[PDB]
Amino acid sequence: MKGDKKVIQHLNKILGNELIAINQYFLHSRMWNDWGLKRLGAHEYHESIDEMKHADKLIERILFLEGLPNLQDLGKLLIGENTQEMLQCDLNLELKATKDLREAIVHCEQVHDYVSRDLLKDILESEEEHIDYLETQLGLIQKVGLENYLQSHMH
Amino acid sequence: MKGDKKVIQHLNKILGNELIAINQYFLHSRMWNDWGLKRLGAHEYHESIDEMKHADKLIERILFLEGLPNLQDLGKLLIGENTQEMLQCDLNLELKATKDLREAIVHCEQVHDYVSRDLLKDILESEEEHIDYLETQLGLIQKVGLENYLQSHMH
Amino acid sequence: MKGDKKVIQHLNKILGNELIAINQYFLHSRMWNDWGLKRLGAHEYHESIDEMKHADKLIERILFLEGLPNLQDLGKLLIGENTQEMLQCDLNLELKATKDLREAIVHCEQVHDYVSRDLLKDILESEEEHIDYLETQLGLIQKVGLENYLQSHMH
Amino acid sequence: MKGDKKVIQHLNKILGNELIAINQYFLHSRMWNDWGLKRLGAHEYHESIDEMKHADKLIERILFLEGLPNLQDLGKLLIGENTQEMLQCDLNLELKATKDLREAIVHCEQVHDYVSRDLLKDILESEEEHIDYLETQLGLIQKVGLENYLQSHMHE
Amino acid sequence: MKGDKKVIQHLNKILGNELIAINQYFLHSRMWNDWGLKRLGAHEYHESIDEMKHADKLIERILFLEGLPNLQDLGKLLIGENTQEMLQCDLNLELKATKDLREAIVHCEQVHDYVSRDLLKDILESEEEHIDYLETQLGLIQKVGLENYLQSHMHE
Amino acid sequence: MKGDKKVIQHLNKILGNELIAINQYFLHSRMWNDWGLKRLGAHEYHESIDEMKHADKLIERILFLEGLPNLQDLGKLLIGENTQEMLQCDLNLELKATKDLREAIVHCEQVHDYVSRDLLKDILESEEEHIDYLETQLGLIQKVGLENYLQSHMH
Amino acid sequence: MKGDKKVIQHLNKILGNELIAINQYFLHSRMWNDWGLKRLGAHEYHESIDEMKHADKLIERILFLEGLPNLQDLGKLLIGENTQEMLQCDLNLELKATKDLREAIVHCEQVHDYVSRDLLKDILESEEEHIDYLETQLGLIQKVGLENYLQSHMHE
Ligand SMILES: O=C1NC(=O)c2c(NCc3cccc(O)c3)cccc21
Ligand SMILES: [K+]
Ligand SMILES: [K+]
């Protein structure tokens with residue numbers, strides 16, 4: 001079904017953000033596992049898988065709309081060197097992702113692509129839940145101390 | 001069955017205290033959840049539900065006694081800004097609640113409303129168990145230290 | 001995540017409406033139970049619980065957006081003195097609630113808070129279902145007569 | 001297998017009646033549900049589904065006989081505005097439906113289309129059962145009073 | 001709860017489209033079954049049932065909004081006479097249906113009927129999924145050839 | 001119970017038709033199996049068994065009516081030499097069979113043998129279902145092509 | 001445990017090949033699904049997941065050896081426009097992948113990193129199974145014809 005060209009551009013931009021996040025979260029996950037922080041590693045793995053699910057839906061929507069999904073261009077991964085930096089890198093990425101999602105929703109609404117808007121709203125809800133998680137973890141580090149925070153994520 | 005007017009007044013006073021506690025505990029619960037202190041959030045949620053159960057029994061008793069349950073007047077919520085303060089606000093509210101319960105029981109006994117006395121005694125038992133819990137949490141903050149106390153209430 | 005100040009104001013207004021409804025429906029429920037109209041009492045209890053669930057989600061959203069949920073200011077309960085009046089009082093409350101929900105949604109859309117919009121839309125769907133129920137009951141009182149209507153809600 | 005042209009016309013006429021009944025009963029059902037008369041709404045929903053089943057068999061038969069099932073021409077829905085009227089509208093429709101079924105059976109017998117006759121007889125049995133239900137409901141309104149009758153149909 | 005008059009008109013227009021689709025898909029289904037293409041017949045039957053579900057929700061919404069659901073006016077059925085034509089007729093109908101859904105959503109948003117908007121959005125998602133299916137089937141006829149495509153739809 | 005002589009003659013004629021069909025379908029079934037077209041062989045076997053069931057009921061009815069069932073006179077089998085011819089031969093046989101069934105029913109109705117009429121009507125319904133199947137298969141040969149049609153009946 | 005720097009370079013090169021394959025196979029899967037060729041889509045999805053598992057093991061090994069896994073540099077995806085081209089693009093990628101795996105194993109053996117060699121051997125066994133599958137599919141297109149090949153991959 002022939003889609004709006006600018007909608008497809010917006011969907012590919014969001015897909016590009018999700019592809020960064022997949023790799024960034026997967027690497028952070030395996031770094032935490034290598035350090036013995038297996039609870040952080042598992043949670044970050046599941047964040048990576050969630051982003052994959054969003055990417056899948058975007059790819060499927062772009063193909064339905066007769067566009068070409070762009071899996072070739074990969075933007076800059078924000079990789080931290082320690083736990084606090086890795087969480088902050090994830091948060092910085094998510095805040096850019098939600099800005100782009102809002103701009104895409106505006107355009108979908110203007111051209112009456114209400115199904116694409118709904119898909120993007122569902123993705124936005126997931127990303128705001130991730131922001132909540134990340135803000136909460138950074139706050140916990142300040143409240144319980146870094147050593148305790150890391151201890152709680154060993155097992 | 002026509003109840004004693006001053007009994008009904010006392011029952012409405014206790015109901016008023018329970019309505020404050022329902023809202024105070026519910027908000028404290030959701031603050032703790034928002035901060036990632038989910039064990040505190042869950043326990044405080046169940047404290048809110050317990051107060052709802054007491055309020056239900058008071059409302060039923062007042063209606064049986066042909067009085068009007070007052071759910072309109074909401075007194076001052078004591079909301080803390082950190083875990084230590086939230087627990088102490090709950091304790092301050094519970095100590096006022098038990099004072100009012102004792103005065104209500106005195107009057108029930110004087111006018112031979114032994115069933116209302118028994119209901120208030122059961123509520124007083126629950127409130128003293130809550131005081132025990134709160135005093136114990138504040139003691140644990142001292143004995144294990146704040147960072148450990150908060151850490152223990154993350155999961 | 002810092003929310004829009006007016007969005008948070010609107011969410012607190014909707015929360016205030018839900019807090020009125022919780023208490024109004026809970027009292028109406030216990031009045032109906034006291035009168036032996038147990039089917040009305042049970043259904044109205046479940047309406048109270050449904051409003052509690054909405055209030056919970058609003059409180060959680062407000063806190064995530066770094067606002068202060070207002071559980072202190074309780075507006076006017078609309079309490080009836082007989083079944084038709086109680087049903088009409090619930091309906092009057094719901095009609096005010098849905099007007100406020102629509103105004104809140106308009107503002108969320110304007111400032112691109114699409115997740116808050118979605119939460120409010122879900123609440124609005126529940127409130128219109130409650131309006132449907134209430135209008136239906138008032139219609140049934142006319143169709144089957146008040147005595148039969150009450151009879152059908154004894155058990 | 002090429003059927004008799006007039007048999008196919010009769011089958012399409014009965015199909016036409018069933019298509020009216022499907023919509024009329026479905027709308028009546030949802031009206032009753034909207035008023036809180038859920039027992040009437042559920043029963044009328046099942047009457048709509050039963051008509052759908054008859055329509056299905058007529059469509060299948062017409063196609064087997066190499067005719068064209070007519071789902072385009074929808075006749076007049078008899079929509080009532082209160083319970084007694086809605087039941088009476090259903091009854092009025094069914095009485096027309098059974099007259100048409102009888103005339104179609106006559107013609108099937110004359111041209112020896114005994115399988116089409118048997119299908120129409122089965123549908124006629126269902127429609128007479130519906131007439132029994134409807135006459136009974138109208139009678140009950142008279143016997144128990146309208147308010148009680150509606151009361152008894154609030155809950156499933 | 002009295003709805004906006006133009007919202008109710010839009011809802012009745014979408015209902016009208018769904019009523020066409022119910023009959024068109026049901027007839028196509030039984031045509032395919034009669035030809036021995038039972039997999040197409042079953043899938044098209046389920047498309048007819050899906051449209052019935054949407055019609056039901058629109059009828060319920062219109063009644064809640066104190067309007068009159070229009071089940072009397074049935075527009076033009078697009079009946080094909082071979083598999084490719086039947087799929088194309090379904091697609092042509094769906095494309096008209098989604099245009100009307102979009103215009104109705106616009107108006108619901110303007111008058112703040114956000115619940116009606118959400119219902120129409122859900123229906124639009126289902127109809128775009130149907131367009132996906134239909135475009136895919138037409139594409140497969142081109143890729144695998146018509147004879148193979150039909151062969152693959154003989155058996156369930 | 002003494003039956004009408006012409007009714008019994010008609011029932012024996014229909015029985016004769018069924019006996020032809022039993023053998024014709026059984027042979028066609030085993031030809032298709034020998035050629036590796038097992039789905040056609042199985043379906044045609046079940047057509048043979050269905051005709052056996054009809055023959056059984058006719059024999060039982062004839063005997064009840066105190067006639068002599070004729071299993072001796074076997075009419076001409078219509079055996080094809082390839083799949084399309086075999087299907088067409090079955091259809092030609094079925095078209096003769098249904099003509100004879102209609103004539104038999106006319107006579108049963110005239111002499112008020114309504115039970116024999118009902119048995120013949122049931123047999124006629126089965127035979128028209130078989131006609132539907134056969135016409136459909138011949139149509140499928142045209143729609144999917146002979147090679148594909150045969151391929152679909154291998155397994 | 002400090003690994004050999006050239007081993008880590010080789011592991012990152014193989015990881016880079018796996019990252020290309022994950023995306024190429026995922027896109028090819030979703031293209032085949034969009035075309036209704038669901039059996040090809042499903043199989044290609046599972047090929048993508050298999051490459052993800054290999055990438056995970058490589059990342060884990062690189063981190064254990066105190067290297068930095070490179071998930072940033074993504075080489076050229078080879079995307080086909082039709083089924084035959086997509087299969088050949090996958091095959092071309094796999095042949096490059098196995099050449100790089102063999103060179104990595106040579107170097108692991110030279111510096112006595114026998115555990116890294118064993119990991120790469122396991123990945124190579126999987127990649128040669130993928131090559132077997134791809135060569136077989138291309139051969140089946142020649143043996144049964146493209147239309148039949150595609151037909152056989154419509155349904156899972
Ligand atoms: O909080 C409240 N508890 C009540 O009972 C109440 C009200 N009662 C109205 C009423 C009066 C007399 C008999 C009745 O059956 C009901 C009105 C506003 C607020 C409240
Ligand atoms: K009664
Ligand atoms: K083939």
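Quick check of the header: X-ray crystallography, 1.6 Å.
Placement of Cβ uses the backbone N, Cα and C atoms for every residue, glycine included.
Taken from Swiss-Prot as is:
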type	residues	note
DOMAIN	C:1-145	domain 'Ferritin-like diiron'
BINDING	C:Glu18, C:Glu51, C:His54, C:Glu127	Fe(2+) Fe1 binding site
MUTAGEN	C:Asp34 to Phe	About 30% active in Fe(2+) oxidation and storage, diiron-binding site does not coordinate fully, decreased overall flexibility of the BFR, partially occludes B-pores, see Fe ion inside the B-pore
BINDING	C:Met52	heme b binding site
MUTAGEN	C:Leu68 to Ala	Assembles into normal BFR with wild-type ability to oxidize Fe(2+) and store Fe(3+), 5.2-fold decrease in rate of iron release from BRF, greatly reduced affinity for Bfd
MUTAGEN	C:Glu81 to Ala	Assembles into normal BFR with wild-type ability to oxidize Fe(2+) and store Fe(3+), 3.2-fold decrease in rate of iron release from BRF, greatly reduced affinity for Bfd
MUTAGEN	C:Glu85 to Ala	Assembles into normal BFR with wild-type ability to oxidize Fe(2+) and store Fe(3+), 5.5-fold decrease in rate of iron release from BRF, greatly reduced affinity for Bfd
MUTAGEN	C:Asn148 to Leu	About 70% active in Fe(2+) oxidation and storage, diiron-binding site does not coordinate fully, decreased overall flexibility of the BFR, loss of 1 ligand to K(+), reveals more Fe cations bound inside the BFR cavity
BINDING	C:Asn148, C:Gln151	K(+) binding site
MUTAGEN	C:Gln151 to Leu	About 70% active in Fe(2+) oxidation and storage, diiron-binding site does not coordinate fully, loss of bound K(+)
Where's the emptiest Cβ shell within 10 Å among the recorded positions C:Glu51, C:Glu85, C:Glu127?
C:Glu85
I'd like to confirm something. Which of the recorded positions, C:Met52, C:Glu85, C:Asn148, has a Cα closest to the Cα of C:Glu18 (Fe(2+) Fe1 binding site)?
C:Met52
State which of the following mutagenesis positions has the fewest other Cβ atoms within 10 Å around its Cβ: C:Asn148, C:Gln151.
C:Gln151
Tell me the residue counts in helix, strand and coil for the domain 'Ferritin-like diiron' (C:1-145), as DSSP assigns them.
116 helix, 0 strand, 29 coil
Which recorded positions among C:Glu18, C:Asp34, C:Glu51, C:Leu68, C:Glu81, C:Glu127 have CB under 6 Å of ligand 2?
none
Of the binding-site residues C:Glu51, C:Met52, C:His54, which one sits closest to C:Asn148 (mutagenesis position) when you measure Cα to Cα?
C:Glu51
Among all chains shown, work out which of the recorded positions C:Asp34, C:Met52, C:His54, C:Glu81 has the most CB atoms within 10 A of its CB.
C:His54
Would you mind sorting out which recorded positions among C:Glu18, C:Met52, C:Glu81, C:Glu85 put a C-beta under 6 angstroms from ligand 1?
C:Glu81
Around the Fe(2+) Fe1 site (C:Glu18, C:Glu51, C:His54, C:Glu127), what further same-chain residues have their C-beta within 8 angstroms of the site's C-beta centre?
C:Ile14, C:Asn17, C:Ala21, C:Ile22, C:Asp50, C:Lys53, C:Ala55, C:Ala97, C:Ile123, C:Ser126
Residue with minimal Cβ packing [other Cβ atoms within 10 Å] among the recorded positions C:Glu18, C:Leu68:
C:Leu68
Nearest recorded site to C:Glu81 (mutagenesis position) by CA-CA distance, among recorded positions C:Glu51, C:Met52, C:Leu68, C:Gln151:
C:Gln151
Near chain B by Cβ (under 8 Å): which of the recorded positions C:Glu18, C:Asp34, C:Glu51, C:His54, C:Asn148, C:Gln151?
C:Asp34
I'd like to confirm something. Which of the recorded positions, C:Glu51, C:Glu127, C:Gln151, has a Cα closest to the Cα of C:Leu68 (mutagenesis position)?
C:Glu51
Measure from each Cβ of the recorded positions C:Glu18, C:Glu127, C:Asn148 to the Cβ atoms of chain D, and list in sequence order the residues where some distance is under 8 Å, or 'none'.
C:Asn148
Nearest of the recorded positions (C:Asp34, C:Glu85, C:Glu127, C:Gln151) to C:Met52 (heme b binding site), judged by Cα-Cα distance:
C:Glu127
What whole-number Å value do you get for the CA-CA distance of C:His54 (Fe(2+) Fe1 binding site) and C:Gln151 (mutagenesis position)?
32
Inter-residue Cα distance where the pair is C:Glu127 (Fe(2+) Fe1 binding site) and C:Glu85 (mutagenesis position), in Å:
19
Spatially, and counting Cα to Cα, which of the recorded positions is closest to C:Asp34 (mutagenesis position)? Options: C:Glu51, C:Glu127, C:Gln151.
C:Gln151
